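Notes to accompany the following structure.
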Amino acid sequence: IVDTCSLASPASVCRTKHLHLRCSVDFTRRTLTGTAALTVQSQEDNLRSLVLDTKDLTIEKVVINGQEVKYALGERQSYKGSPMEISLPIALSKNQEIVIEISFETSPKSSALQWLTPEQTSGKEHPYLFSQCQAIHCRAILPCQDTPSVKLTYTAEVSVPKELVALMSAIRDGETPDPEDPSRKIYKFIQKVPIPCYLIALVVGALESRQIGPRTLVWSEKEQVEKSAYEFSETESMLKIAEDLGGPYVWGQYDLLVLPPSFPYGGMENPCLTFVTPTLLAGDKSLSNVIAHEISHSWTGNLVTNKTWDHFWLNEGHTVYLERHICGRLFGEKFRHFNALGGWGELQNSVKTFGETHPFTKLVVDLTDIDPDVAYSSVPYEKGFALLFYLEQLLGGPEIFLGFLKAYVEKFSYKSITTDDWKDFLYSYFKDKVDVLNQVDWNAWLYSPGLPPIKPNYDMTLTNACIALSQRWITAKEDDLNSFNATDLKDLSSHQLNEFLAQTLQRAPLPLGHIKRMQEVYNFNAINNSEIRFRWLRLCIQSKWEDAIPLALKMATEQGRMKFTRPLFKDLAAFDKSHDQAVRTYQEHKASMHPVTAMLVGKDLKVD
Ligand SMILES: O=C(CCC(=O)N1CCC[C@H]1C(=O)O)[C@@H]1CCCN1
Ligand SMILES: [Yb+3]
Ligand SMILES: [Yb+3]
Ligand SMILES: [Yb+3]
Ligand SMILES: [Yb+3]
Ligand SMILES: [Yb+3]
Ligand SMILES: [Zn+2]
């Protein structure tokens, strides 16, 4: 009903139908300058003004019908920014449209953007810029109705130093020299499918591309292209599976962009151009579920969208459910269950971390006065997933539940919805299984904090060997350590190795002699897989091994994926031997970190 994260006019007052963006990237000033032309349709009679979201934007003027109009910026409301009211020259009737042209400039401190100097890049000779608009940072790039309840099409023309390449969440529509300036190029983009504004994305850097499938290029700096092509080579097979599960892929191209290491997420589902962390580059495709997840959002999230951020689980739960079905089609149902049981484990971790009563462990959250970056967690992912896996099992199994998902996607394509919309459609589709549905504790699942009231059933086949080795280490006494050997690992996949470490980490600390023996026989220090290394380093630091302190600081600072960086810094702050170092290292690095990450690691460490 009400988007408590947006200050703009709601969609019941007016709706943006289209954005035509013309902007210029200035690396010297770290500003984006340009014009945002919004086509806005009135939803009411006699509309004479409207309000847009902005954060730290400089507004030059607003033009309608070729004349400047009056506008007013209200006072800042912390993380929400400042509302911008515009006085329309003529009153609009219901469904009438006008085009509002706003000239603006971003702040170098924009919460949407990270600006990188040449030394922070792979090639060391060119700077780099990237955006991350989800959840509410589009307002820090351009003035807009910064709410997923509104969906618009967009066209953009971006001017950049001619040695650099611009990409956006859109189909590429040519490059030309900038006729106003020969040192620059203009890149053009078209997004013909309506999208919420959190899906607007921009990258500018010394990018190259390699084709990896019929509708997929990978893009990165030259140094990463080869490894990326290999690592994501499953993309087209996964797109095909996802089409079978969700119906047609409506976006045209499915390209991948591998960001610098400071990117805060594993991935970001920007339409036409999924953004991924280079920490995926394990060498063996083992972290490809991230891609399966990003691909899945082309249906769940990007086609059917949460109406407000309070209903984020809709986007994420369903996406995790489809992701695990793609991985299950490729590798088997026993693997699907393995990954699902892992997921429950992750849910346990988040709920223990927040506390059983914390409101951020509820599936549907109330984000009134809560910065969504602060609330962000695995909970909507994994409690959302568990709810759907529970429902699958209750309602007749995966094939049956997959027909509901495809139907849900068809019903709500191109729209924005609430948890109640979803639940009503669930009841409608499963009208002949209402008796079953009423056995569900909805208030607990949707609205109560803590672990779900009921645990799904999981096949244990692939997990048993992980638990068994974990238990042998946990229950080992000193006189048992000689019995461990490298051959312990011979029949474990890399996913199984990660799960053995996750199991053991849940029981951490182990004795220091146990962790040393583990290094001696398994040589976990040599593993470069990011997930495995992250869990190993946490196990080491929680077990108080001083030798791991430099390896942990290094991992925490050399990449910036929040999943890895936030807990490493937290573990390092909690180890007395590393506390001062963790703080100092944060303080030394904070100015060159991603602005969201920096804010969050500062809160975690209770510094500034
Ligand atoms: O759903 C995703 C990607 C998932 C993602 O990056 N995750 C899941 C929890 C931690 C993080 C990660 O794997 O680094 C994006 C994040 C904001 C909107 N959608
Ligand atoms: Yb009104
Ligand atoms: Yb009227
Ligand atoms: Yb003027
Ligand atoms: Yb109903
Ligand atoms: Yb013994
Ligand atoms: Zn997601």
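Following Swiss-Prot, chain A residues are numbered 4-611, in order.
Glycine is treated like the rest: Cβ placed from N, Cα and C.
All chains included, 25 other C-beta atoms sit within 10 angstroms of the C-beta of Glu297 (active site, proton acceptor). What Swiss-Prot lists as active site, proton acceptor is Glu297, and the listing cites experimental evidence.
Sequence annotations record features per position, and here Swiss-Prot assigns active site, proton donor to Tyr384 based on experimental evidence. Packing around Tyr384 (active site, proton donor) is summarised by its Cβ count: 22 other Cβ atoms lie within 10 angstroms of its Cβ, all protein chains included.
DSSP assigns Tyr268 (peptide binding site) to coil in the three-state reduction, outside any helix or strand. When other Cβ atoms within 10 Å of the Cβ of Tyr268 (peptide binding site) are tallied across all protein chains shown, the result is 20. Residues or ranges marked as peptide binding site by Swiss-Prot on the basis of experimental evidence: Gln135, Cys136, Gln137, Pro267, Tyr268, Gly269, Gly270, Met271, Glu272, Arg564, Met565, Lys566.
Among the features that Swiss-Prot reports, Zn(2+) binding site is placed at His296, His300, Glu319. Around the Cβ of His296 (mutagenesis position), a 10 Å sphere holds 24 further Cβ atoms from the protein chains shown. Under the DSSP three-state reduction, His296 (mutagenesis position) is assigned to helix.
Listed in Swiss-Prot is the mutagenesis experiment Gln137 to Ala, annotated as follows: No loss of activity. In the three-state DSSP classification, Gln137 (mutagenesis position) falls within coil.
Remark: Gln137 (mutagenesis position) has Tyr201, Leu202, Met271 as non-local neighbours, by Cβ distance under 8 Å and separation of at least 6 in sequence. One entry in Swiss-Prot concerns the mutagenesis experiment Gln137 to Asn. Its note says: Aminopeptidase activity almost absent, but keeps LTA4 activity.
Listed in Swiss-Prot as a mutagenesis experiment, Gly269 to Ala is described as follows: No loss of activity. Sequence-distant neighbours of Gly269 (mutagenesis position) (same chain, 6+ residues apart, CB-CB distance under 8 A): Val279, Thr280, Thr282, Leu283, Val293, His296, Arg564, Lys566.
One entry in Swiss-Prot concerns the mutagenesis experiment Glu272 to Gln. Its note says: Loss of LTA4 hydrolase activity, and aminopeptidase activity strongly impaired. All protein chains shown were included, and the count of other CB atoms within 10 Å of the CB of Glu272 (mutagenesis position) stands at 24.
Quoted from Swiss-Prot, the note on mutagenesis experiment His296 to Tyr is: Complete loss of LTA4 hydrolase and peptidase enzyme activities.
Just so you know, the Cβ of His300 (mutagenesis position) picks up 25 other Cβ atoms within 10 Å once every protein chain is counted. According to Swiss-Prot, the experimentally introduced change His300 to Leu is described as follows: Complete loss of LTA4 hydrolase and peptidase enzyme activities.
According to Swiss-Prot, the mutagenesis experiment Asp376 to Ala carries the following note: Strongly reduced hydrolysis of peptides starting with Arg. Small effect on hydrolysis of peptides starting with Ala. Abolishes epoxide hydrolase activity. Under DSSP, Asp376 (mutagenesis position) is assigned to a helix (H, G or I) in the three-state scheme. Cβ neighbours of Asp376 (mutagenesis position) (same chain, under 8 Å, six or more residues apart in sequence): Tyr82, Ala138, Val599, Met602, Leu603.
Quoted from Swiss-Prot, the note attached to the mutagenesis of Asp376 to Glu states: Strongly reduced aminopeptidase activity. Abolishes epoxide hydrolase activity.
Experimental mutagenesis at this site is recorded by Swiss-Prot as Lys566 to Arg, annotated: No effect on epoxide hydrolase and aminopeptidase activity. In three-state terms derived from DSSP, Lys566 (mutagenesis position) belongs to a helical segment. Every protein chain shown contributes to the tally, and the Cβ of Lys566 (mutagenesis position) ends up with 17 other Cβ atoms within 10 Å.
Proximity of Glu319 (Zn(2+) binding site) to non-local residues of its own chain (separation of 6 or more, Cβ distance below 8 Å) is seen for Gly304, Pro383, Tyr384, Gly387, given in sequence order.
Note on proximity: among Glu272, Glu297, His300, the recorded positions of the record, the Cα nearest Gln135 (peptide binding site) is that of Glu272. Within 10 Å of the C-beta of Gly270 (peptide binding site) we count 21 further C-beta atoms, all protein chains included. With respect to ligand 1, the recorded positions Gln135, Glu297, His300, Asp376, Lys566 contribute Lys566 as residues with a C-beta closer than 6 angstroms to one of its atoms, given in sequence order. Considering only the recorded positions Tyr268, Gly270, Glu272, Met565, the residues lying within 10 A of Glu297 (active site, proton acceptor) on a C-alpha to C-alpha basis are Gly270, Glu272.
For the binding-site residues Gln135, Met565, counting C-beta atoms within 10 A of each C-beta gives the highest total at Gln135. Maximum C-alpha to C-alpha distance over the listed peptide-binding residues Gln135, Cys136, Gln137, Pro267, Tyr268, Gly269, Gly270, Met271, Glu272, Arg564, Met565, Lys566 is 18 Å. Note: the Cα of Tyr268 (peptide binding site) and the Cα of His300 (mutagenesis position) are spaced 15 Å from each other.
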